[PDB]
Amino acid sequence: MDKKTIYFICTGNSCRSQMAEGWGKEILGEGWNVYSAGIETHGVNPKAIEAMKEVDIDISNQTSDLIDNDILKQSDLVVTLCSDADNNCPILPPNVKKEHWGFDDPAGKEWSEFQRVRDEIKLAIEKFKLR
Ligand code: NA
């Protein structure tokens, strides 16, 4: 079996989707190619980078990307991580499955909020692996 493809989407491919990609590559790596994108590109959020450093994962060289239809077409699961991404997700290929895993936006808050959301994302990906 070829590896499956999971595509994490948030508003700016900045924070939630970047943490999801960082965790995903570690947790899902044996079975999955992991990509992330956004409605816009805001760059990788500095507090998200710091949050991932605390769990020994470097996301500082991950890319902030717009949604790519070729990746959409080849996705086994598209995961929207916020309301903007979910409400503005482009029309998907008819055979491509999408789920919304909503997480709070730590935007503009203390580092603790990034730690909180980081770890909610970690658990969601761990559960997903074992579905
Ligand atoms: Na990306």
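Structure determined by X-ray crystallography, 1.5 Å.
In case you wondered, yes, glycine gets a Cβ from its N, Cα and C as well.
Feature annotations, courtesy of Swiss-Prot:
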type	residues	note
ACT_SITE	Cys10	active site, nucleophile
ACT_SITE	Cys82	active site, nucleophile
ACT_SITE	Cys89	active site, nucleophile
BINDING	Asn13, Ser36, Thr63, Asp65	K(+) binding site
MUTAGEN	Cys10 to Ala	Loss of activity
MUTAGEN	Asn13 to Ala	Loss of K(+) stabilization over Na(+)
MUTAGEN	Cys15 to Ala	2-fold decrease in affinity for arsenate. Does not affect affinity for pNPP. Loss of activity; when associated with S-10
MUTAGEN	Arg16 to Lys	Loss of activity
MUTAGEN	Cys82 to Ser	Loss of activity
VARIANT	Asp2 to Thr	In strain: SW18, SW4, SW24 and SW1
VARIANT	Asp56 to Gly	In strain: SW18, SW4, SW24 and SW1
VARIANT	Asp65 to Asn	In strain: SW24 and SW1
VARIANT	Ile91 to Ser	In strain: SW4, SW24 and SW1
VARIANT	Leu123 to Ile	In strain: SW4, SW24 and SW1
So which of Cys10, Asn13, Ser36, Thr63, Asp65, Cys89, listed as recorded positions, have a Cβ under 6 Å from an atom of ligand 1? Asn13, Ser36, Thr63, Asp65
With the fewest other Cβ atoms within 10 Å, the residue among the recorded positions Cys10, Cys15, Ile91, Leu123 is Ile91
Of all the recorded positions given, namely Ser36, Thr63, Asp65, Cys89, which is spatially nearest to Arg16 (mutagenesis position) at the Cα level? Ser36
Spatial neighbours, same chain, of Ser36 (K(+) binding site) - Cβ under 8 Å, 6+ residues apart: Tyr7, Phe8, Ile9, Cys10, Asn13, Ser17, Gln18, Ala20, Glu21, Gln62, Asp65
These are the recorded positions: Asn13, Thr63. Which one scores highest on other Cβ atoms within 10 Å? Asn13
Whole-number answer please: how many Å between the C-alpha atoms of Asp2 (variant position) and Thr63 (K(+) binding site)? 24
Site with most surrounding Cβ atoms, counting all protein chains shown within 10 Å, from the variant positions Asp2, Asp56, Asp65: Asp65
Whole-number Å distance between the CA of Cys15 (mutagenesis position) and the CA of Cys82 (mutagenesis position)? 11
Tell me which of the recorded positions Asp56, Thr63, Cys82, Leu123 ends up closest to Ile91 (variant position) in space, Cα to Cα. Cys82
Compare the C-alpha of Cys82 (mutagenesis position) with the C-alpha of each of the recorded positions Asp56, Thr63, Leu123, and give the closest one. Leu123
Quick check: with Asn13, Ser36, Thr63, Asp65 left out, which same-chain residues have Cβ atoms within 8 Å of the centroid of the K(+) site Cβ atoms? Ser17, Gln18, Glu21, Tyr35, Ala37, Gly38, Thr41, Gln62, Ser64, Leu66
